[PDB]
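To start, the structure itself, in structure tokens.
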Amino acid sequence: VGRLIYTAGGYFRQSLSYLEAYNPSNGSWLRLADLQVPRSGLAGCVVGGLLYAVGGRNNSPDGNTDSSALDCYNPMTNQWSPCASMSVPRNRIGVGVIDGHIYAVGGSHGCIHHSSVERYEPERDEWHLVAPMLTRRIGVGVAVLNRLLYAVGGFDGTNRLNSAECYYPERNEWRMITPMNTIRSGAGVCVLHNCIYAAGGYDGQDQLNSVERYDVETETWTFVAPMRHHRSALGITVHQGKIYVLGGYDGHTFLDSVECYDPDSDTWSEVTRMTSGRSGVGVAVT
Amino acid sequence: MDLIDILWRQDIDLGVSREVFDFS
């Protein structure tokens, strides 16, 4: 009956179509309706109890086609529906929700690494561009806290980034925040107890296990306990006050590992694994 | 610095192989 963690898409041998739901109360997994088009490097989010899958790329034996798609999944009917596509394809997109609107941040289309950002209004089924980031970012992690949206890390097409910036929707303005301690592309970014977390990622050479968090009051990033496994392109979400990380690539393997961070004890637990290893998933909870 | 290298570097941290981006 409780909230489930949804994982959509991803990569193992080619881009994937899986939608599976995880119940952290017992570690069980439920396979649901496949996405209509495989994609890796997508994002997931939830608005009004509906799951959305946004952007990515279909890496298949035929091509490497970037996605502009937005698809909506209804857990009560187990059906995927197409929504309006974005202005441009966005592989390695970041997504956050403010007041019921979905913001699509950065990502790539062919050789283009975007700084542009657009927002979707579910009640009108429309996307419109808003102000661009100060930095081109793909592989960027996004989280929203008290109606400010953070874009953390990523890759600008030449440099992996430690920098981060914040969007102020009432001013349609982006402003740089303090940079992270570590360069991270493909990290998992989320918010928990008024801190923005960046877990794992890739610094240009190594997949990382380290985790740091940005305290909005102090404006400082501080390391917390490292995950049990190094990973980039991991899914991440918060469920019942704990962070969950799912899958990723560790420089050797496609992980099926899921771990759960308890912020009181500052510890990571190995919980029940994915049904198969994969990286570049979209995740959300409801 | 060619287009295969640029596309692959967008997914290198998923663990995707460069070979996946090269079609003859």
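For chain A, we keep the numbers from Swiss-Prot: what you see runs 324-609, in order.
The header says X-ray crystallography, 1.6 Å.
Quick reminder: no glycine exception, Cβ is built from N, Cα and C everywhere.
What Swiss-Prot annotates here:
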type	residues	note
MUTAGEN	A:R380 to M	Impaired interaction with NFE2L2/NRF2
MUTAGEN	A:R415 to M	Impaired interaction with NFE2L2/NRF2
MUTAGEN	A:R415 to A	Impaired interaction with SQSTM1/p62. Abolished interaction with SQSTM1/p62; when associated with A-380 and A-483
MUTAGEN	A:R483 to A	Does not affect interaction with SQSTM1/p62. Abolished interaction with SQSTM1/p62; when associated with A-380 and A-415
Mutagenesis positions near chain B, Cβ-Cβ under 8 Å, from A:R380, A:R415, A:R483: A:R380, A:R415
C-beta crowding around A:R415 (mutagenesis position), within 10 angstroms: 31
Most Cβ neighbours inside 10 Å, all chains, among the mutagenesis positions A:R380, A:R483: A:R380
Inter-residue C-alpha distance, A:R380 (mutagenesis position) and A:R483 (mutagenesis position) (nearest angstrom): 20
Collapsed DSSP category at A:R483 (mutagenesis position): strand
Separation of alpha carbons, A:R483 (mutagenesis position) and A:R415 (mutagenesis position) (Å): 13
Conformational class of A:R380 (mutagenesis position) under the three-state DSSP mapping: strand
